[PDB]
Structures are given as C-alpha cells and as structure tokens.
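Encoded as structure tokens, the structure appears first; notes follow it.
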Amino acid sequence: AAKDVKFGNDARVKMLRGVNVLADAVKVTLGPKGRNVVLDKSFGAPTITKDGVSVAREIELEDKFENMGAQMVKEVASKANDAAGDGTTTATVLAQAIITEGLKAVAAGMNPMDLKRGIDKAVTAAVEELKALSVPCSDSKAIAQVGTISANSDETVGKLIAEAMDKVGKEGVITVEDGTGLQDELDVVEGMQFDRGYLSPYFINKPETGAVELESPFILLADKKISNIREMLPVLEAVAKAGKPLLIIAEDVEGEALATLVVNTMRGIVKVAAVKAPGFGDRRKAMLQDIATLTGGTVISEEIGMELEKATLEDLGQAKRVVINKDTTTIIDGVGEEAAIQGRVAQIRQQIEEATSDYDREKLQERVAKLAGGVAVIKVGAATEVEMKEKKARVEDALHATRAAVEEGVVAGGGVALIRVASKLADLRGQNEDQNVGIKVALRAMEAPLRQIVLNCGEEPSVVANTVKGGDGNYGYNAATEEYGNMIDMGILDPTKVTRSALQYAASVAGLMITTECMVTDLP
Amino acid sequence: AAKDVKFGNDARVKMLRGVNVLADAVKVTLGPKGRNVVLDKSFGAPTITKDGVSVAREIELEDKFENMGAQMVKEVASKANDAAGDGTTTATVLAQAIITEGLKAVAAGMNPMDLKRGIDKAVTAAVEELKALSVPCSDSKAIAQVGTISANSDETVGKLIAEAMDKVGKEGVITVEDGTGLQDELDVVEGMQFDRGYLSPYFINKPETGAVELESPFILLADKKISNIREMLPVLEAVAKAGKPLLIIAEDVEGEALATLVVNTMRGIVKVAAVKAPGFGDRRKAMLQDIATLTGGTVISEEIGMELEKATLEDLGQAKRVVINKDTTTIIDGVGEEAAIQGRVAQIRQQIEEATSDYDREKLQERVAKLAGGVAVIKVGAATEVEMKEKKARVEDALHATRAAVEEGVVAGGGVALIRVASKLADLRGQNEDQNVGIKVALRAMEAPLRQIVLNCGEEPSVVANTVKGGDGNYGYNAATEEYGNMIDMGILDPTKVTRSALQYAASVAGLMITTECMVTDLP
Amino acid sequence: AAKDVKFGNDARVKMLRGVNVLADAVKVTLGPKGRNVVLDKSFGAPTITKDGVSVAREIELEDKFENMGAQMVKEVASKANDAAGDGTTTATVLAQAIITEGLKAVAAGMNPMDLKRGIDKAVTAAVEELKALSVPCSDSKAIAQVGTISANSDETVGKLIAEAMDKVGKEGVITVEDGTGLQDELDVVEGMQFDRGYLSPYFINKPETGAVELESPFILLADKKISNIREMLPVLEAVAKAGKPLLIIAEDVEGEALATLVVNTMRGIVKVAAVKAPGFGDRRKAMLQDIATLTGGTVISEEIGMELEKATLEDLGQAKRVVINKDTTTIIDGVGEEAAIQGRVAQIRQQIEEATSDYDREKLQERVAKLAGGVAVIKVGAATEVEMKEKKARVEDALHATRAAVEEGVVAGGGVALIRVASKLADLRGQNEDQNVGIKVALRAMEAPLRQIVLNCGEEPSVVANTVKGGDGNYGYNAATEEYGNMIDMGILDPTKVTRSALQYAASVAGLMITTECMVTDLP
Ligand SMILES: Nc1ncnc2c1ncn2[C@@H]1O[C@H](COP(=O)(O)OP(=O)(O)O)[C@@H](O)[C@H]1O
Ligand SMILES: Nc1ncnc2c1ncn2[C@@H]1O[C@H](COP(=O)(O)OP(=O)(O)O)[C@@H](O)[C@H]1O
Ligand SMILES: Nc1ncnc2c1ncn2[C@@H]1O[C@H](COP(=O)(O)OP(=O)(O)O)[C@@H](O)[C@H]1O
Ligand SMILES: [Mg+2]
Ligand SMILES: [Mg+2]
Ligand SMILES: [Mg+2]
C-alpha cells in the first residue's frame, strides 16, 4: 500500500504522543496506591486489572504514527513479563522516562547515537550496581515478604506462597487455579501421582468415590492396549500365587480383560484393577521407567526385547499401597532404592538446563518434583468472577517474583534501589559529551519508578524523592504508611532480577526509539 | 482496533451514566409496588417481566464507555441469580448505591483503594451480622411466606410450594412447567417412575391409554437390545412356571422378541411386556442397580460376569405391580430392604457434595428423590403466553428462594435487615481515614433497598427510612399496607442467603469499579 | 446490540400509539356494518378481509417502541383465535379500551399493579356472570343463527351449517373447500370411506369412472405389499370357492399379483380388486382394526402372530358392497355388531380428551365420524379468487362459532351481554381504592364492542349505548335494522365461549401492559 513517511521532529513527536498514551494508561497502576484499569471485551464482560502488561497489549492507536510508538514501547512491558512475570508496569515507567528526556536531548541537537551509548553504558553500570546490593532471599519470612509486596500488599498471599515453597521444596511445583469457595486454599500432593482414573470402576477397594487401596501391590507397566490380548495369566496367576493386589499401567485395557479381571478380584482370586498411563505416546512412555525404577519395576519393552507374558512376577514393582478414583492414581511408596531415585534424577540435569526452557523445563521439573519432591496447588478465593481473575492474577505474579528472588536475591523496593545506584554513578562518563548526557539522561530516569509511586499517592514526587535521596542505604519512603525508613526492615522487597530486567528491557528499546529520524507506515 | 482511552473523572462519569441507565431500568421493578419492563424481541412478541436479571442482560449502550460500566454492574445482577435465583434487582440497587457514593468520595480526593477496603471490611462485617439475624425457616408456614413474598405477594404460590416441599420432602425434586388450564396445578409422583413407554403396545393390561398393570411381576434388567437374541427362554419359561407377570428393561427390544411375546402374553402363556431403560449409555446403566437393588433384582452385567439366559428367575426383582402407558412406566413398590435402600442412598452422599453442582446434583437428587422420596411438578396457569411466562418465571424464583431459606434461614424483609445491621456497624473503623469513609459509604448504601421500595410507592424514601431507623429489631414499614410494624409477624421474609449474596456480589464489583482511573475500548 | 431504553410516560405513550395503530386498523371490521381492509402481498394479489386476526398479524411499526406496543396487543387478537376462531376483532377492541383507560389512571397517579388486580377481579366476576346468562344452543334454528350472524349476517351460511351439523351429527366432521361453481355446495359422506383409488384399474365393476361394486364381498387387510409374495391363493381360492367378490387393503400391490388377478376376475374365477390402505405406517395400520372389526374382519398382523396365507377366509370381514374409482373407496356396510362399533368408539374417548388438541383431535374425530357418524364438506361459491377467499374465510368462523355455541351455549350479541354484566358489577370493589378504579376501568371498557359497532354505522355510540343501558335483559340495539329490541328473538347470538375468551385474553395482556414503567429495544 501507499505509504506515509515522516521525518525528524514531526515523526518523533507523533511517536512520543503514542508512547505517552500507552505509558500513561499503565502508570495509574503502580504501587500499593496503584489504581485499576478496565479493558473492554466484546467477548464477555470487561476486565479490571492492575497488571501493566495486560494493559499494554490492549493499547492501539488510530494515528498510524502515534500507534507505532506505542507498538514499540509495548514490547518492554512485554519482554519484562516473559523474563520474570512482574515489574512490567515499572519497566514501562522507565522507558517513558528515558525516551522523554532522550528526545528532548536530540531536540537539544545532540547526536542520538551517542545518547544511546551513554545510556547503554550507564545501564551496564547500573546492573553491576544492583548485583552488588542484591542480597540472598532464603528464609521463609523474606519469601513471604516479596510475595506479599508483589500481590499489592497482601500478606495472606506471601504467607501462603512462603508455605508452599517451604513444603514442595526448591524444585517442587506450584500452580494457581480458581478455588471453589471465597477463601484461598492450599493443597499439597505427597509422593507420586498423576491424572488417570480406573477403567474398572467395579474395582473400588475400600472408600467410595471409587477409592482403591491395593495393599502392598505389584505394579505393572506396559506399552500396549489389552482387548483380547488377555494372554499373560502366567504373570497374573504369578501374583494370584503370592496373593498380592495388582496395579497396571499401559496404553489401555478392554473389557475382555476387565470383565474377567472383575470377578477375579471379586471372587477373591486376585484383588486388582488398572488405569491408563499419562497421555501421548512419547509422553506416557517417557514417564514409566521412572515409575518402574521407583517401585523397583521392569517396564515392558513391548517394542523391544520383551512381550506380554514375557516377564516374571519379580519384574513387577512394589509399593506400600495405592489410591485411585475415577480420575487420579497415586502410589503410597514404591520401594525403590535412592541409588535409583537420585539416579533417575541426576539424569534429569541435562533435561533441565535446556535451550527449550519454556514448556520444556515445565512439564519436566514436574516429574522431577514427583520423583522425590512435592507438588502444590493454590485455589484463589473470590465472590465474583471479575474478582477471581484479578486476584488469581496477582497471585501468580508473586508466585513468579518469589521464584526470582530465590534465584537472584532481592533489593530495596519503592524504586529506592535504582534511585540509589543512580547516585552511585554520578561520576560515570563516556567517550564524548553527548554520551555523558546520554548517561545523565538514564540516571535521571531511574527516579521514575519512585516518583510515579508517590504521584499515585497524590503527593509531591519531587519532595519525597529529595528526602529519599538525602538518605543512605535502604532509607526509603513507605507510600503505604506515608513515612520513611528502612525499606527492608519494612519488608518492601523487590526480587533483584525483576528490577534488573525492567531497567534493561526498558533501555534496550527506549535507546533505539530515540534514534528515529524517519518513520514509514500506511496511509489513513 | 484503534482504541479510545479515557482517564480519571471523564472515564468515571461515563462509566457511571452507563451504570445508572442499567440500574434505573432495573429499579422500577422493586418490591410489591414494583412495576414492569418490556424487553423487545425480533424473535416473537415483546417480553414483560419484573425480573431484574432478565432486564439487566438486555441492556447495552451505544456509548462504548457508558456501555462498559453497564456491562460490569450487569454481572452483580447476574451472579446474584446464579447464587440463589432471586434478589437480583435488590442486589443491583446496592451497587448503584455503593458506586455513586464511592465515586463521590474519589472525587472528594480519597484513595480509591482504601475506599475499597473500607467497603470490603464493612461488608465482611455486615455478613456475620446477618448470619446472626438469620433464623431457621423450617415450618411450612414460613416457607409459604417466602414463596409468597418472592412471587410478588402471591399467596397461592407460597401455598402451593409449601405443600410440594411438605410432600416430596427435603430431597424431593420440584419443577415448574407451563400448565394446560388457567389454574395452577400440582402433581406429585409417588415411588419409582420414569419417562419410558411400552414398545409392545399390544401388551396393555387393564385400563386404556396403554395402561399395563402386571400384578406381582418379576422385574428384569439388561445391557443390550433383543432382536433375535431372543435366546433366554429359560429365564422366560422360569416365570411361565411361577405364572407371574414380567417387566423388562434394557438397551431395547425388537419385534422378534415382542411378536412372540405378544401371543405368549395373549394365549395366557405369560402376561408380559417391556420398556426401554432411561436414556444414554452411562445414564441408563448408572440407573438400574438402584432399580434392581430396589426391587431386589440382579442387573445383568452383559458386559461383566453374566450373559443372556445366564441368570436365574430369582435374580429378577419383584414389586407390587407396575403401570405403563406409551410414555411412562411406574413401579408400585419393589420389595427391597431399606438396608439396601438407605444404602443405595448413603453412597449418594459423595455424589451429592460434588464439585460439579450445576447439572450434577440436579439429575442426581432426582434419582435420590425417586429412591425413597418424591418428585413434584407445578403447572402454571395463564390465559396468554406473555402471561404464562412472567407467571412461571416468578414461580421459579420463589421455588429457589424457599430452597435458600431452608438451607440458610431468613431475616426481615423490606430491606430492614440491612438497614438494621448498618446501625450495628456504626462504630466500625479501618486502618486509615479514607477506609473509614469507605465503610460509611457502604453502610449508607444499605438503605438503598428499603428506600427504592418506598420510592416505588410514591412516598418519601427518607421519611420512612427514618421512622424505620428509629425502631428496633424487626420494626419495619409495610409498603403494601403502608403501615409500620413487625416485618416477620407480617410474613415479609427474605431468605437470609439472598440478602447476603446480594450485598456481597454487589460490593464485590462496585468495590473494584470505583477504583477505575483509566478505561480503554474501541473507537465509535 | 446497543439498546434504547425508555421509562415512564414517554415509553407508555409510544406503546399506546403502537396499540392504537393496530387496534384502529382492526376496529374498522367490526359488526354487520364492519368494513374491509386490504393486506398487501409481494406474493400474489392483495388480500381483502374483515377477519381481525388476519389483520393484526400484518401490523408492524417502524417505531421500535410503538411497534412493541402493537406486537403485544397483537397476541390477544391472536390467542382469541386459537381459542375459538372468532371474536378476534371484538377482543382487540376491549384491550384497546382497557389499556387506554388504564394508562390514563396510571397517569392519574395510581399504582398500576392494583389497577391490574382491580381489572383482573372485575373480570373473574364478569365471567361467572356470563356463565350465568349462557343458555344452551341446541335447536338447529339457533345454530343457524350463530352461523349466520358469524358469517357477517349470511343466512345461507348459518342455514347450510345448521344442516351439516344436523346431519353428520355432533361428532360428525365438517370442512370447507373452494367449490367449483359460484353456488355454495354441501356434500355428505355416508358410512365408511377414504381417499384411496384402485391399483387394478382393469377391475372396474359396473359404472364408469373406475366404478367398482363388489356385491357381498370379503374385506381383506394386511401390513405389507404384494410383488411376488402372491403366495396366498388358499385364502384366495377359499373365496373362489364361496364365489364372493373380494376387497383388499395393505401397504400395496404389484402387477404380478394384479396381472393374474385381472384375468381371474375377468374369466369369472373371482370378481375382485384392491386399493392401498390409508397413508403413513402408524397411520394406515392405526386405521384397519377399525375397518376389520367393523366388517368383522381379522387384520393380518404380518408383524405379530400372523403371516400371508396364514389366515382363513372367515378372518375376512364382510360388507354389502363397495364403490371405488381411481381415487376413492367406500364400504356400503360391513356387518359388524355395535358391541364392536361403540367399543371401538368408547376407546376413542381417551384419544379424544388428549393433551394434544391441535392436529390430534382432528384426524382423530375424523375416523370417529366415519366409525358411526357422518362426514361433511362445504364448497364455497365465488366468481373470483379474491372473493372465494373472504367468503370461505367467514364460512369457517361460523363453522367454529357454532361448534363453540354448541359446547358452551350462547348469550346476547351486539356487545349487550357484556354491557349488561357490567351493570351487574356496579358494586364490585377491591382491597383498596386504586383497585376499585381498576375494576371501574374494566367495566367501562366493556361498552367498547357495542359502541364500536355503533360507530361503524356512523351513529352516536354514546347515545345508543345509553338507551341500551336503560333497557334490561337482552334489550339491545340492532345495528343492521337500526332499531332496538330483544337481541335473542332477533337471533343476534354470540357463542358464550367467544365472548368470554375475548374478555379474558384481552384483559390478560392489557392488564400487564398498563404496568409498564420501562421499555428496552434496539436502536433505530
Ligand atoms: N507499600 C509500599 N510502599 C512503597 N513502595 C512499595 C510498596 N509496595 C510495593 N512498593 C514498590 O512499588 C512497586 C509496585 O510495582 P507494581 O505496581 O506491581 O508494578 P509491576 O507490575 O512492575 O510490579 C513494587 O515493585 C515496589 O518497588
Ligand atoms: N409487601 C411488602 N412490604 C414491604 N417490603 C416488601 C413487601 N414484599 C416484598 N418486600 C421486600 O421487597 C423485596 C422485593 O424483591 P424483588 O422486587 O423481587 O427484587 P429481587 O428480585 O431482588 O427480590 C423483597 O425481597 C422484600 O425484601
Ligand atoms: N345486525 C347486528 N346488530 C347488532 N349486533 C350485531 C349484528 N350483527 C352482528 N352483531 C354483533 O357484532 C359481532 C360482529 O362480529 P365481528 O365484527 O366479526 O367481530 P369478531 O370477528 O370479533 O366477532 C357479532 O358477534 C355480534 O356480537
Ligand atoms: Mg507487581
Ligand atoms: Mg424477588
Ligand atoms: Mg365475527
């Protein structure tokens, strides 16, 4: 299509108005005194969130150029989310900030490219700075503090999270789902368990709800379905002999097997029942050895050097007992040596450090957690639906933040850390003048977070900022209590990693953005 | 698409006008002196209802922003309905109320977020308060009162309902359908019965209409059709022997079986006939044991350890007699021990407390009712169709209300309860001032219901409210009689549960809504 | 879509304008001096009717709100028609009436809901009232008068109708079809006969036109066709033996059977021929036992304990003779005891009182009429088509009216009955004042029918009405003769049932309608 090109100032301005719109719409939601925004939806009802990135995405401008600018800054708010799922709003604030000043300096007649470098440098510096102040977040107390501070000051949250982490361990998995009631609720799975119910409902051991509890069973693992392939009685009878209950796992099972199986377990011939493995081919099969090895079983290489009956009763794995309903199965404890356990674990180390990261290390550590650790789930409380969302939302942020503080430590919130490291680079200089401004520009912008927070409190951003800058170390203003003091003792912690990503991602784009001299796009 | 963002006051205002329109359109229908609204329909003729939620849903505004606010509030009216199918209008009124005030305070320059909290707390407070006033609704009288009150003061209703409940019991099922005549009618099913007619019309016992009355039959249950699988004569002849009638149930039956069956029963060889089981696989099957077990029969596990003929005459169940037409079948009474009954029932307790609730516990309790209790249906009378609707509509609310009153008691109507609990929290305070206002705001809104009611009577909302606030306990204004007194002795009861849901759901949204600082949506 | 809500007076007004348009367009056709309206049609040529309900349906307004009003009143006009196929126009007038007044009183500042009750009660009252005055319409004279009066005063009609009923009986069926000439014509079927011609055209007995007259035949009924299934000669020869003609009925007959049959009836071996049974499966079959039992035959349960040849010549039914063409068969008389006749009739009593009514009791009563009574059809005379329509139309109204007068008696026309019972409720009062007005309103409206009729004669509606009200009993104005007197002796009768439905249906909606406070619809 025919284009519309714009150069210099004109373009820039447009670009800026664009940024501001986006920015302004995300600022409103910063800090404890942060406010909400409503995203309309033709879909169902409008959405009410305080999640910066959530907002960003919805912003699109009619002015093709004002729009481009917005479409750009939008990615910082975005990347910031992919990085550590929080700090999004904050990051955005900084760009808005950097850009404003930057442009003003380009308008000042400076070479933009050096401004960029000056900023870049200024940032690389600021980063080491943070890494310096970053201090280990390890105790449950600290962990609940970031949770809480992340979930717009909700202790119940940090509290809950703190606990989960304290249970499932370090590699234990944690997820949030909408709860039933209005109270938040924490459930923690113990041992090995997945999402497969029994195909033989008739095979319900003791409790109802389809509760099966095969006491001291032999576990069986295969690689096929058993319609009429019922052949395998040697294996069967083998246990009928030892008089032990039996659990099975494979592609599937047809009535032919079940039917007979039924009356057998009935007549008190052999108390048994079975449930399908995990899910997809590579999936399920991927997850069995682990199971076998766990209970000390010998998975059946139906595809390799094994067959149906082709397998002795001793191949079977053994566990205290099991618990099954119409949807899930759980092994109380497959007696399997730790030489085996940590072994099947050690080999997970390569799986872990993977270049796939997302979706890979997810379902990955899951088993990892089930192969020794513990799995946890959180249910969010909310009367309405428009509440259940927002709530559950923040809950995750925090869930993330903690994850980050742990791996990368923390620093002082209230955007003090930055304002602090800023003073530390008061003497940073670069190759030429422009560059020095470029730096100065950046430092100057690092007061953004802080004073937006303040402003979201209807108070003098500049006045606070001063008194705060007059202080040292972790002296900081507490927006919530409206009084200064030590940000850490007050439990106002920001996972070091977010603060860093926010600054980086922010600059990464801001920088470029301010080096626009021309812009092309379609006609109105 | 290109968006249109609005911040602060502008946005709010718009949002509010939006709310108002909706609200205002729902108010009109509040109380005995509430009026109706007409909802247009391209479909057929317009609809005339006084059901708040019915109205809500139809409201959509041209102004994108005004619309959003409307689209939000709409959910309280909604959720309120999913909760206890009544109080919808009332709920709405409170939001309208809360928001108005709220915004006024934000306009006053207060932190919205604290306002929210102030409100939330004031509410959590207000709830215990109600649970205090809630008093058990257990006698048929009270129950008749809520139904009546619910059905805009129609005694006939509460009366009818009260009856139904008094019959089918507590776990007895109750449903409402359109009636033939103009009078309302109550039918109550006794014992075991379902929606299945006979495949062998020839096999009609005594009365007409397809009336079968197998005196002292042997009930038979299967898991497959019987085209030429007619093999089973043993079982058959086994009764030709005993000379007792026989009832059958299964996936189906082809004439092959029927044909011969006809002349057998004819010649006086064997008085018999059969009808299809419930409906879907897991369905029908899920419902048979009960049947069997009830009548003392042995369901045929055509899929498990059994086969056609594979079964003895004693396996069959026995019942006083049965009654069948071309659409329904009924068992007079299958002689089956209570140990069995309450048993088959007890195991329903898990089915009962289910995380499925909607649709689950529905068809669930149904059987639960047929499994010892009773099933009832109500036919609403109406001359027209636009009448049958409205009518049958209100009849259900009541139906629900009562259901709610029973499980959660009641409190004083006329919106006195609230107005009362408000005085009780006159000393409630929060962490800061804004929050205290946030509380005051809410308490203030709790007068809404009452004074909208009054206003729907062309009377001083503020003057009544006063004299009402001057009183104590259940002193309250009777809009209908236009004179004060004891709301309970006057039988003006609100199922505690609705009053509570209305307040919660209302606030849950209003709360958020008043913390809007920006709004985004598409362009006009 | 974006809506447009309207409250109070505004809404009401619009609504009313809507009603009026509709109403006014239907009024014009009320009474002997009623005029016509033309309904356009893209289809073919415009339609010219005086049938109120025909009109109503065609009315749709551009003003969404004016339209809603009209879409609602439209239902009274409608329902009135489903109820008893006449009085439509009349009904409408009352609504128009009720509403007008009603609204005026709401405008007066009265509680609408009481208004409604006032009206409702006033009506329930008015109904017993009518049931009082209703007097049995039994003599043919009376019956001709309602037909006549119904068919806008056409004696020829009431005359013809009276006859029919006098013939076919009470349960005899009567239908109207376009006739051939210009004179109306009445045909009356005697005995048993349906719409099936002979497959064996060659088997014509005596007259032409395919006229068959098997003297003292043996009727034969089956449940299948006969291509090569010609096997059955035993039964055949058994008659060749007896030497009697033969009639056959079944799913069909192939030439194979026919061919041979031809020459057989030809060479004088066996005078026979056959014709297909009724129509659909459950249709035809449903209609055979009846045929059998009548002539005294044994239907062939080709599907049950019976086969082809499998049946003795005695099973056959017998009849005096038959008459068939290429489209119709008829049994002079199948000697079949009345024990069987009325038996097969008595069991029709449940078929009769069926919760189906529409479509059921139709084809049902049909056979019923053929199983003892008589069947009649009327052919309407008209030069044109636009005439044949109108004509035939009114003819049915009367056909229904009579039906109604018969079952529910009659009362004095000219809208006197109502105006009369109104005076009777001059002292009716309700729980409060608003309600008394509500009542008064209604009574006042009952003068509508009468004075619209008067107005349709260019005369003082108020002057007549007065003199008419001064009178007693059935004193009434005769619009046609323009002179007062006894409405009954003049034969100006209205089937009690319609008069009643028109009032009920009318109020039923009107009532609700005047309680509108808001209205929602889409934008223009
Ligand atoms: N009570 C408080 N007083 C002062 N600063 C706070 C307080 N609570 C949180 N903060 C700071 O304000 C920031 C608010 O971040 P937030 O608004 O959630 O944006 P993001 O989406 O970027 O986290 C926190 O990261 C922290 O630095
Ligand atoms: N006769 C009466 N006098 C006073 N208050 C009444 C009377 N009848 C009902 N009410 C009160 O007014 C409310 C009206 O409820 P309604 O108009 O149906 O709204 P919702 O659909 O929210 O219940 C009742 O719930 C009760 O609190
Ligand atoms: N000559 C007459 N004088 C007085 N009243 C009459 C006369 N003819 C008919 N009527 C009355 O007017 C009615 C006319 O019916 P009609 O105009 O077709 O309206 P609808 O279709 O509502 O019956 C009759 O039912 C009867 O009540
Ligand atoms: Mg955050
Ligand atoms: Mg209600
Ligand atoms: Mg008429």
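In chain C, numbers come from Swiss-Prot; the residues present are 2-525, in order.
Cβ from N, Cα, C; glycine included.
In this structure, C:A2 (mutagenesis position) belongs to neither helix nor strand by DSSP; it is coil. For the published mutagenesis C:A2 to S, Swiss-Prot gives the following note: Complex stability is significantly decreased; when associated with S-76, same residues as in M.tuberculosis.
The ATP binding site annotation in Swiss-Prot covers C:30-33, C:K51, C:87-91, C:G415, C:479-481, C:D495 and rests on experimental evidence. Following the DSSP three-state reduction, the secondary structure of C:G415 (ATP binding site) is coil. Take the CB of C:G415 (ATP binding site) and look out to 10 A: across all protein chains shown you find 28 other CB atoms.
A 10 Å cutoff on Cβ-Cβ distances gives C:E76 (mutagenesis position) a total of 21 other Cβ atoms nearby, all chains included. Experimental mutagenesis is annotated in Swiss-Prot for C:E76 to S, with the remark: Complex stability is significantly decreased; when associated with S-2, same residues as in M.tuberculosis.
Within its own chain, C:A109 (mutagenesis position) has C:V438 as residues 6 or more apart in sequence whose C-beta sits under 8 angstroms from its own. Experimental mutagenesis is annotated in Swiss-Prot for C:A109 to C, with the remark: Forms inter-ring disulfide bonds. Prevents ring separation and leads to the formation of high amounts of symmetric GroEL:GroES2 complexes.
Among the mutagenesis results in Swiss-Prot, C:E461 to K has the note: Temperature-sensitive lethal mutant. At nonpermissive temperature, the rate of general translation is reduced and a defined group of cytoplasmic proteins are translated but fail to reach native form. The residue drawn here is the original one. Around C:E461 (mutagenesis position), the same-chain residues at least 6 positions away in sequence with a Cβ under 8 Å from its Cβ are C:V455.
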| said: Chain B proximity: which binding-site residues among C:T30, C:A480, C:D495 have CB distances under 8 Å? Answer 'none' if there are none. | reply: none
| Distance, C:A2 (mutagenesis position) to C:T90 (ATP binding site) (CA atoms, angstrom) | 35
| Within the chain of C:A2 (mutagenesis position), which residues six or more apart in sequence place their C-beta under 8 angstroms from its C-beta? | C:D523, C:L524
| request: Under 6 Å from ligand 3 by C-beta, which of these recorded positions make it: C:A2, C:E76, C:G415, C:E461, C:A480? Sequence order, please. | output: C:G415, C:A480
| said: Taking the Cβ of each of the binding-site residues and counting other Cβ atoms inside 10 Å, which one has the highest number: C:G32, C:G88? | reply: C:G88
| note | Whole-number Å distance separating the Cα atoms of C:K51 (ATP binding site) and C:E76 (mutagenesis position) is 18
| remark: With the fewest other Cβ atoms within 10 Å, the residue among the binding-site residues C:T30, C:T90 is C:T30
| query | In angstrom units, rounded to an integer, how far apart are the Cα atoms of C:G32 (ATP binding site) and C:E76 (mutagenesis position)? | reply | 21
| note | Cα-Cα, C:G88 (ATP binding site) versus C:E76 (mutagenesis position), nearest Å, comes out at 13
| field | Spatial separation of C:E76 (mutagenesis position) from C:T30 (ATP binding site) - C-alpha basis, Å | value | 18
| message | Taking 10 A as the limit, how many CB atoms besides its own sit near the CB of C:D495 (ATP binding site)? | response | 30
| request: Compute the C-alpha separation of C:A480 (ATP binding site) from C:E76 (mutagenesis position), stating it in Å without decimals. | output: 28
| field | Around the Cβ of C:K51 (ATP binding site), the count of other Cβ atoms that are within 10 Å | value | 20
